[PDB]
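Have a look at the structure below before the remarks.
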Amino acid sequence: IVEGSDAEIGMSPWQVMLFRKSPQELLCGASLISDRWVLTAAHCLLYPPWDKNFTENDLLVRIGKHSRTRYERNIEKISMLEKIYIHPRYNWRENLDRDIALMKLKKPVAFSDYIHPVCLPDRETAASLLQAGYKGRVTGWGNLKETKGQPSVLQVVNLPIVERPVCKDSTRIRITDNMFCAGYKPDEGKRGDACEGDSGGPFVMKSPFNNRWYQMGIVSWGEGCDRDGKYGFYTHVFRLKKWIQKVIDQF
Amino acid sequence: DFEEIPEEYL
Amino acid sequence: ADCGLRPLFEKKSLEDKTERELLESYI
Ligand SMILES: COCCC[C@H](NC(=O)c1cccn1C(=O)[C@H](N[C@H](O)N1CCOCC1)C(c1ccccc1)c1ccccc1)B(O)O
């Protein structure tokens, strides 16, 4: 994240870190949606342009973390993957359309003060909250800037959803209804964006109707990080929920 | 840069 | 279920330092 701030302890308890077993490194962000299901961006697992195509045993998921690099004894829980599920129409060839994937855990993870699931939006919550001007929150251990390098602990930044025509006009990539963009405009003064390594992490919003946090988006792509006139793009979770539900109901 | 995880998870 | 309710924040009625910026945007 660029131009964010350190997260408070237990601020984002659904935050999950996608971790490569060898070499041991951070791959992407993710989110806990139940005691055995983790949501992330499809491209964190499968991306042929960069010869990325991870199998279950190549990965680990670390839940309830704050520090990026330290092993958080008695706090974080590390889990192995049972099975990976990628959207059947995930478009890795062109514009990362339907950039979503689910990861089923070998064993349920125990909830604690630092580990707890976020809610997925129903049609009405999405309609009421996903509106230009309304701010969401993005968290991740991704790069701090485009050229310090990487954070010590989880970063957070609040960003306004942007009008769809503005999103469209800011890029050459073909935008779809399965995406939305967020961030401040050059004239608004405030800054901030997601960056490399933040992908797969959640863009959440706190419902003023029932005071619960909902995951509206998944960090997907951008053009640079925190550049003037450019906006970060996120997977539209509600629009792909029928697939999410189908995988969880079937599997 | 990552501190070792319990090889046990590996 | 109990989704989206933080043990350290909503479940104790404590607010994080910036959540109010979100609420203030929701008109
Ligand atoms: C707000 O930024 C968030 C970045 C999050 C990261 N996503 C990604 O990195 C994402 C996965 C595959 C390429 N991708 C990208 O985000 C691509 N960004 C580039 O690599 N940049 C910008 C142009 O200059 C070179 C580098 C992005 C792109 C947009 C415009 C022009 C070129 C590339 C893209 C979007 C859809 C499909 C393919 C590529 B992630 O994996 O952690």
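Shown for chain B, in order and in Swiss-Prot numbering: 55-64.
Using N, Cα and C of the backbone, Cβ positions are placed for all residues, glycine too.
According to Swiss-Prot, the features are:
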type	residues	note
MUTAGEN	B:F56 to I, L, T or V	Strongly decreased affinity for thrombin
MUTAGEN	B:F56 to A or W	Slightly decreased affinity for thrombin
MUTAGEN	B:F56 to Y	No effect
MUTAGEN	B:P60 to A or G	Decreased affinity for thrombin
MUTAGEN	B:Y63 to A, E or L	Slightly decreased affinity for thrombin
MUTAGEN	B:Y63 to F	No effect
MUTAGEN	B:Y63 to V	Decreased affinity for thrombin
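The 10 Å shell around the Cβ of B:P60 (mutagenesis position) contains 9 further Cβ atoms across the protein chains shown. The local packing around B:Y63 (mutagenesis position), expressed as other Cβ atoms within 10 Å of its Cβ over all shown chains, amounts to 14. DSSP classifies B:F56 (mutagenesis position) as coil under the three-state reduction.
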